[PDB]
Amino acid sequence: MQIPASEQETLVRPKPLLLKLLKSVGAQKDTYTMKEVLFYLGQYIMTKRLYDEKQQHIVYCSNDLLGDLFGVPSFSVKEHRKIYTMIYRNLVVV
Ligand SMILES: O=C1O[C@](O)(Cc2ccc(Cl)cc2)C(c2c[nH]c3cc(Cl)ccc23)=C1Cc1ccc(Cl)cc1
């Protein structure tokens with residue numbers, strides 16, 4: 001438990017591109033909990049095959065919409081606070 005329970009349930013309003021991303025893997029809402037956002041990101045990552053083959057906890061998102069949104073070419077799925085930081089730039093808490 002890296003992230004406070006209440007923060008994980010924060011109601012959030014993705015910005016237009018993050019929203020676009022989430023809907024492209026089947027999300028149907030305008031607002032989400034952070035847990036839900038993470039669910040659809042997981043789907044996105046797996047379908048777009050962005051995991052590194054050798055280091056399966058590393059996501060290579062360079063040249064992908066995800067990389068544009070997060071502002072980085074790669075990250076570790078083990079660093080939740082870092083991921084949250086990157087996600088927060090792409091939404092607003094309601
Ligand atoms: O490491 C994971 O792989 C997943 O299976 C898919 C994933 C989601 C988001 C990101 Cl940025 C990277 C990978 C996963 C999950 C997180 N929530 C879930 C809900 C379900 Cl039902 C299944 C998998 C996961 C996790 C857990 C997790 C938890 C918090 C954060 Cl910030 C990032 C990932």
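Count begins at 1; order follows the chain as displayed.
Recorded method is X-ray crystallography, 2.0 Å.
Note: Cβ is positioned from N, Cα and C throughout, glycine not excepted.
Counting residues per DSSP class in helix, strand and coil order gives 38 helix, 16 strand, 30 coil for the domain 'SWIB/MDM2' (10-93). Annotated domain 'SWIB/MDM2' per Swiss-Prot: 10-93, in sequence order, evidence recorded as sequence analysis.
Annotation of the mutagenesis experiment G42 to A (Swiss-Prot position 58) in Swiss-Prot: No effect on its ability to induce apoptosis. Its own atom aside, the Cβ of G42 (mutagenesis position) has 12 Cβ atoms within 10 angstroms in the protein chains shown.
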